[PDB]
Amino acid sequence: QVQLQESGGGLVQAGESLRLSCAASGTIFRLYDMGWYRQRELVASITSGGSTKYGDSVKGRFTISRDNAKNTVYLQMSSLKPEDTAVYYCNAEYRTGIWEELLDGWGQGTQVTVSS
Amino acid sequence: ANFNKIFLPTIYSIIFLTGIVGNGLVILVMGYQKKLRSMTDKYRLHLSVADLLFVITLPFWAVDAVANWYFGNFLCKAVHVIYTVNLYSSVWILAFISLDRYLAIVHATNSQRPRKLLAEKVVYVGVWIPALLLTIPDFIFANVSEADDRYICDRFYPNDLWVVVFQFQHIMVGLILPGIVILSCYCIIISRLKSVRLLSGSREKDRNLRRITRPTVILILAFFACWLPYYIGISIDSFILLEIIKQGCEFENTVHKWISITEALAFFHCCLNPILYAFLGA
Ligand SMILES: NC(N)=NCCC[C@H](NCc1ccccn1)C(=O)NCc1ccc(CNCCCNC2CCCCC2)cc1
Ligand SMILES: CC(C)CCC[C@@H](C)[C@H]1CC[C@H]2[C@@H]3CC=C4C[C@@H](O)CC[C@]4(C)[C@H]3CC[C@]12C
Ligand SMILES: CC(C)CCC[C@@H](C)[C@H]1CC[C@H]2[C@@H]3CC=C4C[C@@H](O)CC[C@]4(C)[C@H]3CC[C@]12C
């Protein structure tokens with residue numbers, strides 16, 4: 001089993017900047033896909049090759065980044081809107097060994113509220 | 001010579017008792033019980049058939065190693081032929097398993113027809129017919145000698161040049177060519193297993209492919225680990241024949257003891273399939 005830790009929540013103002021960090025720790029052989037969700041609407045998903053697939057409402061406001069060496073995914077929050085106030089969950093697809101099947105993981109959940 | 005006379009029959013008897021039971025059980029469960037006989041299982045049924053055919057002739061080896069050979073020229077030829085057939089068929093069935101795995105994993109959509117054909121008809125032509133045709137030296141040269149105080153059942157070539165040539169041919173056909181095929185297939189397979197996110201297009205097919213592939217890897221590794229020290233010994237022996245390595249007769253005697261003991265221990269490859277079914281069939 002692997003462990004995912006989320007950070008970046010708190011009180012933020014509208015139109016400001018943030019940076020969510022989702023680190024994966026544990027028995028990891030390879031990470032395939034890491035994305036941010038919201039039932040679970042895909043707001044940002046980046047593959048291991050960098051093929052970002054932003055959501056319909058995330059165009060021009062959210063830019064994702066990935067550091068495979070650190071086993072982390074970074075999401076940048078820009079031009080915050082009242083509709084963006086929600087809890088964000090980090091998802092990661094991993095595998096513990098060559099002969100093992102594909103596995104799915106989820107984070108604890110990060111709450112972001114836009115001041116008004 | 002006393003240590004060899006006490007040690008070789010013990011190992012031969014242990015291998016015979018284990019192999020007879022294991023291969024008979026595997027053959028019964030697969031063929032006569034009509035249980036799982038998928039492509040890899042078809043290949044492993046062929047493997048167990050060959051292994052049993054070889055193992056049923058180990059009492060002759062034990063009796064020859066203990067006291068003498070009172071059986072006859074025809075039986076000498078028969079046991080030699082069976083030995084050669086099993087020796088080549090096992091490694092080439094392993095190579096066919098590897099090729100089937102490469103076809104299944106790399107080309108996972110269009111391989112059904114050249115995965116049915118290769119396992120149903122090409123297997124005979126590519127394994128059994130060359131295996132039978134390679135036993136012509138075992139029909140011509142296998143004979144019973146009249147050494148002093150005891151008879152010897154062994155292949156008698158005109159001179160040592162045939163010994164070197166047949167040792168090299170054995171090394172090639174039993175280690176290198178199947179070894180090269182397996183290296184290529186499994187190098188490609190492993191490069192695909194650790195880089196492709198999802199084989200085929202579904203999770204279930206991916207995990208099925210991994211589960212089917214792993215035991216073949218373990219079987220091939222065990223087979224080659226069992227057979228390797230014997231190949232090292234016969235390589236040093238061949239270089240002794242080629243007169244490249246020059247030492248005292250103590251060195252040659254030590255090498256011969258090494259080779260005999262290591263061949264007796266390498267005969268343990270006949271028990272790999274039943275042991276692997278036992279371990280992985282839990
Ligand atoms: N050093 C140095 N000069 N080497 C030169 C000769 C080396 C020797 N050549 C032997 C030889 C020479 C000439 C003609 C033929 N054979 C050789 O190839 N080493 C391999 C070898 C393999 C196995 C054993 C013992 N296993 C014995 C069991 C086999 N008995 C029979 C099995 C079938 C039916 C049952 C009875 C001993 C040696
Ligand atoms: C004599 C030569 C030609 C062949 C030697 C035997 C070959 C087929 C055997 C011996 C060592 C084996 C490898 C040993 C270790 C590993 C690492 C792991 O990922 C499983 C497969 C893999 C990669 C094996 C593949 C098969 C292998 C390469
Ligand atoms: C001279 C003869 C008798 C030597 C016999 C050695 C054989 C039986 C031993 C030596 C090294 C062993 C391997 C060492 C490591 C592994 C990895 C493990 O996860 C599964 C078993 C496996 C693959 C072993 C299988 C059996 C093995 C190949």
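Numbering starts at 1 and runs along the chain as displayed.
Going by what the header records, the deposited coordinates were determined by electron microscopy, 3.0 Å.
In case you wondered, yes, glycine gets a Cβ from its N, Cα and C as well.
In Swiss-Prot this protein carries:
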| type | residues | note |
| --- | --- | --- |
| MUTAGEN | B:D64 to N (Swiss-Prot position 97) | Reduced CXCL12 binding. Abolishes signaling. Markedly reduced coreceptor activity for HIV-1 isolate LAI |
| MUTAGEN | B:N86 to D (Swiss-Prot position 119) | No reduction of agonist-induced G-protein activation |
| MUTAGEN | B:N86 to S (Swiss-Prot position 119) | Constitutive G-protein activation, with further activation induced by agonist |
| MUTAGEN | B:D100 to N (Swiss-Prot position 133) | No reduction of agonist-induced G-protein activation |
| MUTAGEN | B:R101 to A (Swiss-Prot position 134) | Loss of agonist-induced G-protein activation |
| MUTAGEN | B:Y102 to A (Swiss-Prot position 135) | No reduction of agonist-induced G-protein activation |
| MUTAGEN | B:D138 to N (Swiss-Prot position 171) | Reduced coreceptor activity for HIV-1 isolate NDK |
| MUTAGEN | B:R150 to A (Swiss-Prot position 183) | Reduced coreceptor activity for several HIV-1 isolates |
| MUTAGEN | B:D154 to A (Swiss-Prot position 187) | Reduced CXCL12 binding. Abolishes signaling |
| MUTAGEN | B:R155 to A (Swiss-Prot position 188) | Reduced coreceptor activity for several HIV-1 isolates |
| MUTAGEN | B:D160 to A, S or N (Swiss-Prot position 193) | Greatly reduced coreceptor activity for HIV-1 isolate NDK. Reduced coreceptor activity for several other HIV-1 isolates |
| MUTAGEN | B:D237 to A (Swiss-Prot position 262) | Markedly reduced coreceptor activity for HIV-1 isolate LAI |
| MUTAGEN | B:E243 to A (Swiss-Prot position 268) | Markedly reduced coreceptor activity for HIV-1 isolate NDK. Less effect for HIV-1 isolate LAI |
| MUTAGEN | B:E263 to Q (Swiss-Prot position 288) | Reduced CXCL12 binding. Impaired signaling. Reduced coreceptor activity for HIV-1 isolate LAI. Enhanced coreceptor activity for HIV-1 isolate NDK |
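Within its own chain, B:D237 (mutagenesis position) has B:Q167, B:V255, B:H256, B:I259 as residues 6 or more apart in sequence whose C-beta sits under 8 angstroms from its own. Annotated pair B:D138 (mutagenesis position) and B:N86 (mutagenesis position), C-alpha to C-alpha distance, rounded: 13 Å. The Cα of B:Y102 (mutagenesis position) lies closest to that of B:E263, out of the mutagenesis positions B:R150, B:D154, B:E243, B:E263. Taking a C-beta cut-off of under 8 Å and a sequence gap of six or more, B:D100 (mutagenesis position) has these contacts in its own chain: B:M39, B:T40, B:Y43, B:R115, B:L118, B:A119. Each of the mutagenesis positions B:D160, B:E243 was scored by the other Cβ atoms within 10 Å of its Cβ; the lowest score goes to B:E243.
Every protein chain shown contributes to the tally, and the Cβ of B:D138 (mutagenesis position) ends up with 19 other Cβ atoms within 10 Å.
Neighbours of B:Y102 (mutagenesis position), defined as other CB atoms within 10 A of its CB across all chains, total 21. Secondary structure at B:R101 (mutagenesis position), taken from DSSP and collapsed to helix, strand or coil, is helix. Taking a Cβ distance under 6 Å to any atom of ligand 1 as the criterion, the mutagenesis positions B:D154, B:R155, B:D237, B:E243, B:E263 reduce to B:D154, B:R155, B:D237, B:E263. Listed mutagenesis positions: B:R101, B:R150, B:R155; maximum Cβ neighbour count within 10 Å falls on B:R101.
Long-range neighbours of B:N86 (mutagenesis position) (same chain, six or more residues apart, CB within less than 8 Å of its CB): B:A50, B:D51, B:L53, B:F54, B:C270. Here B:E243 (mutagenesis position) is positioned 23 angstrom away from B:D154 (mutagenesis position), judged by their C-alpha atoms.
Here B:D64 (mutagenesis position) comes close to B:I152, B:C153: these same-chain residues lie at least six apart in sequence, with C-beta atoms under 8 angstroms from its C-beta. Within the set of mutagenesis positions B:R155, B:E243, B:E263, the entry lying nearest in space to B:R101 (mutagenesis position) is B:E263 (CA atoms).
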